[PDB]
Amino acid sequence: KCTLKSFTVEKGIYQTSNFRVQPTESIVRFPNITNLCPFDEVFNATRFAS
Amino acid sequence: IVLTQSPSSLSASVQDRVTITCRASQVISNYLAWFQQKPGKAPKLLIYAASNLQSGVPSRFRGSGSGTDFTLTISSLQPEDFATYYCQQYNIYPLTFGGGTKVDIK
Amino acid sequence: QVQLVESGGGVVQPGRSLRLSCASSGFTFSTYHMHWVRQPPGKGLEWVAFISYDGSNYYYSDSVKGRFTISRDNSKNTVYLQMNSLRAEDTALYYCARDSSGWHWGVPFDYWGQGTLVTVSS
């Protein structure tokens, strides 16, 4: 009735609006390979620099 | 090198908040540890560096302080958590431990 | 899993030395430091000597000086303390402690040990 802007509607098929499925959740993904920096060999080591 | 714990005996009923204090002759710069030797077993470390809980098995035993004054304020004490509390510096190597505070039952 | 079980607990006459073997399990013995804390009966925890990660650093408590040799064989996995002369006062239950405290990673006296009921008798 609002789409035709009238309180009276004649018989027929009318495109009132659109239907959209809404996203359930959010997934973030990045590469598995660690590519670990060697902070391990600087932060802890048997000896340190003077 | 000298640590003294003031409250030698405290008796607290369940839910009482008990505060225990040990102070050092020289500044220890946030390097103090508090332990809870239950009678008949070896001690377990309850706080390290004065402000950090350790393995996390203790959950309500908040403690705080820097330099000379460090105090361990137990919150909602349960009857099981009754056992002598001892304190020691952990970084100056001639390490020492205080006399101890016993949270006994009333 | 993590444990620091101890052995060598027995009565010893004064002036007689018994090696105390503090075995280790479930730990990388080399990185962790080990030190000895003794509780005399009806008293409080006291401290004795320390061995570093390399086994190259030894520091001793003032109360007993040069009276004990603390040695860490990583392959054996056992820190050994032997006291050349045992005073009647030292009738304590010796306790073994694991301290990771200089590596940007650890905190002091983390596990502790069941303990050995050393005894001095006459």
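Note that chain A carries Swiss-Prot numbering, so the residues on display, from first to last, are 300-349.
Method reported for this entry: electron microscopy, 2.9 Å.
Here the Cβ of each residue, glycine as well, is placed from N, Cα and C on the backbone.
What Swiss-Prot says about the mutagenesis result for A:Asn331 to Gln is this: Reduced viral infectivity. According to DSSP, A:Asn331 (mutagenesis position) sits in a coil region rather than a helix or strand.
The number of other CB atoms found within 10 A of the CB of A:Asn343 (mutagenesis position), across every protein chain shown, is 13. Reduced to three states, the DSSP call for A:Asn343 (mutagenesis position) is coil. Looking at Swiss-Prot, the entry for mutagenesis of A:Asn343 to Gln says: Reduced viral infectivity.
For the naturally occurring variant A:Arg346 to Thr, Swiss-Prot gives the following note: In strain: Omicron/BQ.1.1, Omicron/XBB.1.5, Omicron/EG.5.1. For A:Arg346 (variant position), the number of other Cβ atoms no farther than 10 Å from its own Cβ, over all displayed protein chains, is 5.
Among the sequence features in Swiss-Prot, the natural variant A:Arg346 to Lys is noted as follows: In strain: Mu/B.1.621.
The Cβ neighbour count for A:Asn331 (mutagenesis position), using a 10 Å radius over every protein chain in view, is 5.
Listed recorded positions A:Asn331, A:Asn343, A:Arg346 compared with chain C at a CB cut-off under 8 A give A:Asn343 as the close ones.
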